Amino acid sequence: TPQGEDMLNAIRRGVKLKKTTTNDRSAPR
Amino acid sequence: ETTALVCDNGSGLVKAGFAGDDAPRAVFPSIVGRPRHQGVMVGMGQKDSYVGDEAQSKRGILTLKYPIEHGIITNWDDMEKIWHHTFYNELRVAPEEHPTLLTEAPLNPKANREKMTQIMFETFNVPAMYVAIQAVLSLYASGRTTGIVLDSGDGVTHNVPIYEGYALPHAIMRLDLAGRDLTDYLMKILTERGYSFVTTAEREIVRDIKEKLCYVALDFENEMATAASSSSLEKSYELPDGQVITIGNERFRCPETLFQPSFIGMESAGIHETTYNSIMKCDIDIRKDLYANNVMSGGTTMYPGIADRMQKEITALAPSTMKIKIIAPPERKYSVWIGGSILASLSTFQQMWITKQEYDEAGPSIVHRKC
Amino acid sequence: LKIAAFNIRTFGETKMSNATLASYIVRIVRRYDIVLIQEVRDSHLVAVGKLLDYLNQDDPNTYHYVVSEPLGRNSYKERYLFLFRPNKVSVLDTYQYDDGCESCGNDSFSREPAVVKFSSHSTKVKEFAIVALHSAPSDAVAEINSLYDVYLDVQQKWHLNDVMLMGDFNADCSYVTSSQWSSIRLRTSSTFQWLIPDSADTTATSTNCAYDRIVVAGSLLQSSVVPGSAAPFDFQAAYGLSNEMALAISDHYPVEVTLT
Ligand SMILES: *[C@@H]1O[C@H](CO)[C@@H](O[C@@H]2O[C@H](CO)[C@@H](O[C@@H]3O[C@H](CO)[C@@H](O)[C@H](O)[C@@H]3O)[C@H](O)[C@H]2NC(C)=O)[C@H](O)[C@H]1NC(C)=O
Ligand SMILES: Nc1ncnc2c1ncn2[C@@H]1O[C@H](COP(=O)(O)OP(=O)(O)OP(=O)(O)O)[C@@H](O)[C@H]1O
Ligand SMILES: [Ca+2]
Ligand SMILES: [Ca+2]
Ligand SMILES: [Mg+2]
């Protein structure tokens, strides 16, 4: 893995994404 | 200011957004439509083609193409269209201005992975890109780097085991069955009871029955008995014309097909079996981690009480005293996207991207290595 | 050059699936080089799409179309549909009446009228427009009166005086009494000739009502009209139908006019 173990730890320890609304258009008309 | 892009494209839905949001900016059907007849909408000039969500909304005067089959890209000239629309109309960005992380089916023929790259760098002139395997990202979304994932979207269902962040190719399981199928049967069986599901709007009503009324039975027999004796785990759903109708055992017969492909006549093992089959096909040492790390993702993994059945299924096939743990995060509708956004936003990953120069001086193959 | 306007009760997938009912619609549509079809209840354009399939299954360009998004103030919605023969006429420009803003269309029109700049080399009028209306029965007086503002707009945008205005206006019986004609600038004004008379029966039912209308302004377009060619099209008799059959095609007759 190209710079992997480190990156592997960043994922397990976690990250906090922020709020965007979404126009999910998978409602069936 | 100069933000990365995240684009998870599926059999039925595209999930597109920015790297760092929680939070796809756009979810729209993955269809390209072309006018069957010559003419215009009012105020508007001639249209060559309709992409994504106007494609479905004007279906009837179009011929549609679904460019992604069973998870894999099979029509390249329609898929460019789908990406262009994604870039310029949906996000409203310039591609050359954004690094872009794309997602990919499990067991993606190497050849495809290369097309995606050439098109992004060439048609779209992107500065940086990366391809990640869908299951692998939804696994990150949960906060692990080892585990078993069950992808179940619109056209395909996958069992993908992961160790160290490595997908383990040789042991993947692939059931050629998903939502679209599930919907179909639920149509067939409702039309059996004496119902009309002919119109496009009607054949789309059935789809919301699935998403609102359907659960999985933990025990199927009891559940069949419960519906035949107590006769009151029936719910109701208001069709468009005032007409409401009652729904009974049909509610949980539908999802059950996943465990019994035999309902649509498929000589494939159900999903509990294919998940077991997957595990006892891995390295013996790491299997412990795998039982205690089942992560659920995909549209068709949203049925109230599916995890529970999985929880109480594998117990039967697992060694008698094994630690079966099943994780189905509420946001798992877009678990795959969520993980891509995570990956592409983290200042440590910044190196793993593919450069412009790097594609030019190496080739379309740079992606087998760095991804 | 025959022009027609035709309200087709709940025209949709159910109607087009039925083959008897579809042959007749096609038989009626094929009569015209420009037909406005109203009461299009087709959420995904499948009925529309099915019809054009029938009209263009031999020669690909027998007809081309203009269609609207679904309109209505509230949740009940329908579209206007224009079919024309490209080899006799062409479309220069189309638009939708917006009352002068984004969300003003519904400030006077439940179904925002569609406007079409047709180009006709066969007739005395070279370029003229058609305005389509299917009014709200409970508000026919105002809506029809409002077509006058729409005519002023068509002059302002396209600098055109020659305008056909038509559709199911609900312009009779319960919905527009004699005393109310004076409240409608479209009727009291000298600019407009009303081609379908008041004594006309434009309904397939046992009511005698002049609901569906055809109105013309501008010398060139007025002069082009073949006298006595404006009239309702009684398909029941024309096709020798039973009432029940005629009824299940629609509850209105097309209104037609011929131009030279
Ligand atoms: C398509 O639409 C037409 C027109 O509405 C439908 O035909 C009509 O409906 C049924 C067809 O079975 C007929 O009822 C019959 O009445 C006669 C009385 O003489 C009786 O002998 C039969 O046993 C039956 O009860 C009706 O007459 C017929 N035609 C009308 C009203 O003009 C047709 O069913 C629709 N369906 C299709 C073909 O998709
Ligand atoms: N609440 C719900 N209950 C059941 N099924 C659902 C629910 N919400 C969405 N789905 C199903 O999920 C499917 C879409 O999932 P998804 O978008 O992940 O598939 P995809 O990624 O487009 O295609 P694939 O993943 O198969 O390549 C649809 O079949 C839809 O019915
Ligand atoms: Ca997918
Ligand atoms: Ca009558
Ligand atoms: Mg009268």
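We number chain C the way Swiss-Prot does; in order, the residues shown are 23-282.
The deposited model was determined using X-ray crystallography, 2.5 Å.
Using N, Cα and C of the backbone, Cβ positions are placed for all residues, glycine too.
According to Swiss-Prot, the feature active site maps to C:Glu100 (among others). Look at C:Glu100 (active site): DSSP puts it in a strand. Counting only same-chain residues at least 6 apart in sequence, those with a Cβ under 8 Å from the Cβ of C:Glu100 (active site) are C:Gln60, C:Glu61, C:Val62, C:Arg63, C:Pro92, C:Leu93, C:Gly94, C:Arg133, C:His156.
Among the natural variants in Swiss-Prot, C:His143 to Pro has the note: In allele C/D. The residue drawn here is the original one. For C:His143 (variant position), the count of additional Cβ atoms within 10 Å of its Cβ stands at 10 [all protein chains shown].
Here Swiss-Prot flags C:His156 (among others) as active site, drawing on experimental evidence. A sphere of 10 angstroms centred on the C-beta of C:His156 (active site) encloses 25 other C-beta atoms.
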Q: Could you say whether, by DSSP, C:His143 (variant position) belongs to a helix, a strand or a coil region?
A: coil
